[PDB]
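**Q** I'd like to ask you about the structure that follows.
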Amino acid sequence: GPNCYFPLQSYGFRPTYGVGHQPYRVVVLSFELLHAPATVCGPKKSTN
Amino acid sequence: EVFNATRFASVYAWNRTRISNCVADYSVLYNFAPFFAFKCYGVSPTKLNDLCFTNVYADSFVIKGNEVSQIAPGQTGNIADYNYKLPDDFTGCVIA
């Protein structure tokens, strides 16, 4: 009727599509280097 | 005259609907006909009256229903490879 539509459109992840249309898996790492107390970094030798 | 014509030309031979030097207020026509398959990829105006632009390259088509999946920016298929290819940066309204 009106412009109403379901606001979720399925992606046709076909294997025959081109490389620019082949689905990509994305992982994003977000961190804030602001707070003075830290909890995680790589290992380094300590000193007195 | 373009939006409500009884007969168009060939679907591959789109009509030069040059929308220039006027107010492209075609949003009222949304109420004239039940626009289904509504896919505005770059701009989605429910009203359109301000900006002036040089080129519009508007097109007129007559197609089926279960074929709009090939109507998308940078898409491949029967329409793109045989009738009309939509650019990767296709910013326009496909109104079927």
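The residue numbers of chain A are those assigned by Swiss-Prot, with the residues present covering 485-532 sequentially.
So this one's electron microscopy, 2.9 Å, going by the header.
Each Cβ is built from the backbone N, Cα and C atoms, and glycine gets one as well.
Swiss-Prot gives this note for the natural variant A:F490 to S: In strain: Lambda/C.37, Omicron/BQ.1.1, Omicron/XBB.1.5, Omicron/EG.5.1. What Swiss-Prot notes for the published mutagenesis of A:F490 to L is this: Increased resistance to neutralizing antibodies and human covalescent sera neutralization. One natural variant named in Swiss-Prot is A:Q493 to R, and its note says In strain: Omicron/BA.1, Omicron/BA.2, Omicron/BA.2.12.1. Quoted from Swiss-Prot, the note on the mutagenesis of A:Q493 to N is: Reduced host ACE2-binding affinity in vitro. In Swiss-Prot, a mutagenesis experiment is listed as A:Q493 to Y, annotated with the note Reduced host ACE2-binding affinity in vitro.
Thinking about packing and proximity, how do these listed features fit into the structure?
**A** According to DSSP, A:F490 (variant position) is assigned to coil rather than to any helix or strand.
In sequence order, no residues are near A:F490 (variant position), counting only same-chain partners six or more apart with C-beta under 8 A.
Sequence-distant neighbours of A:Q493 (variant position) (same chain, 6+ residues apart, CB-CB distance under 8 A): none.
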